[PDB]
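Before any comments, here is the structure.
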Amino acid sequence: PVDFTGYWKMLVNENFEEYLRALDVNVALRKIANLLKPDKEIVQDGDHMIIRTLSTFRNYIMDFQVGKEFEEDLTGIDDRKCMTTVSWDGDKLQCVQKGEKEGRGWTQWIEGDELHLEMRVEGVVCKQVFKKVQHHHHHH
Ligand SMILES: CC1=C(/C=C/C(C)=C/C=C/C(C)=C/CN)C(C)(C)CCC1
């Protein structure tokens, strides 16, 4: 069965600038963010999912139950609040983020040693791929 648990290092990050612009992330933060190559530390614990998006400058932490709508605090990205639901779709994890922006959400899946993440908002698509890695680093 699909299990996202692991430590994952960014390999590619496609169209991130336009995704951030569509979120109205401020220009100075977009400049910082485009230099970053975040890791993902994921623990899948039953249907309790923790996805830590870790970078040298700032983190974004998700901690939620699959299937259950929750208030998602996007402080550090666009500082918005969404009413967010993450659901299994076969071997894919689907996320809908209800809020100010239309069409906001993402899909996550695994191909071999790769974690694939398609992020969407306002018809814009950013695609990230990470490689599963084994050398760990301490974090908060
Ligand atoms: C814009 C910005 C950032 C953007 C983070 C983003 C979009 C995280 C998306 C997380 C998702 C869908 C995770 C599901 N694997 C960092 C990495 C927190 C650094 C500070 C500035």
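We count from 1, first residue shown onward.
Cβ coordinates are placed from backbone N, Cα and C, and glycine is handled just like the others.
Here is what Swiss-Prot records for this protein:
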BINDING   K40, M62, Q108  all-trans-retinol binding site
MUTAGEN   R21 to A (Swiss-Prot position 22)  No effect on retinol binding. Abolishes interaction with STA6 and the ability to enhance STA6-mediated vitamin A uptake
MUTAGEN   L29 to A (Swiss-Prot position 30)  Decreases cellular retinol uptake and impairs retinol storage
MUTAGEN   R30 to A (Swiss-Prot position 31)  No effect on retinol binding. Abolishes interaction with STA6 and the ability to enhance STA6-mediated vitamin A uptake
MUTAGEN   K31 to A (Swiss-Prot position 32)  No effect on retinol binding. Abolishes interaction with STA6 and the ability to enhance STA6-mediated vitamin A uptake
MUTAGEN   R58 to E (Swiss-Prot position 59)  Decreases cellular retinol uptake and impairs retinol storage
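Maximum C-alpha to C-alpha distance over the listed all-trans-retinol-binding residues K40, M62, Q108 is 14 Å. Counting other Cβ atoms within 10 Å of each Cβ, the recorded positions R21, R30, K31, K40 show the lowest value at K31. For the recorded all-trans-retinol site, residues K40, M62, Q108 set the reference point as the centre of their Cβ atoms, and the other residues of that chain within 8 Å of it by Cβ are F4, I42, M49, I51, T53, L115, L117.
In this structure, none of the mutagenesis positions from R21, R30, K31 has a C-beta falling under 6 Å of any atom of ligand 1.
A count of other CB atoms within 10 A of each Cβ picks out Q108 as the most crowded of the recorded positions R58, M62, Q108. Of all the recorded positions in the record (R30, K31, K40, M62), the one with the smallest CA separation from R21 (mutagenesis position) is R30. Reduced to three states, the DSSP call for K31 (mutagenesis position) is helix.
Note: the CA-CA distance between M62 (all-trans-retinol binding site) and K31 (mutagenesis position) rounds to 23 Å. Taking the Cβ of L29 (mutagenesis position) as centre and 10 Å as the limit, one finds 15 other Cβ atoms among all the protein chains shown.
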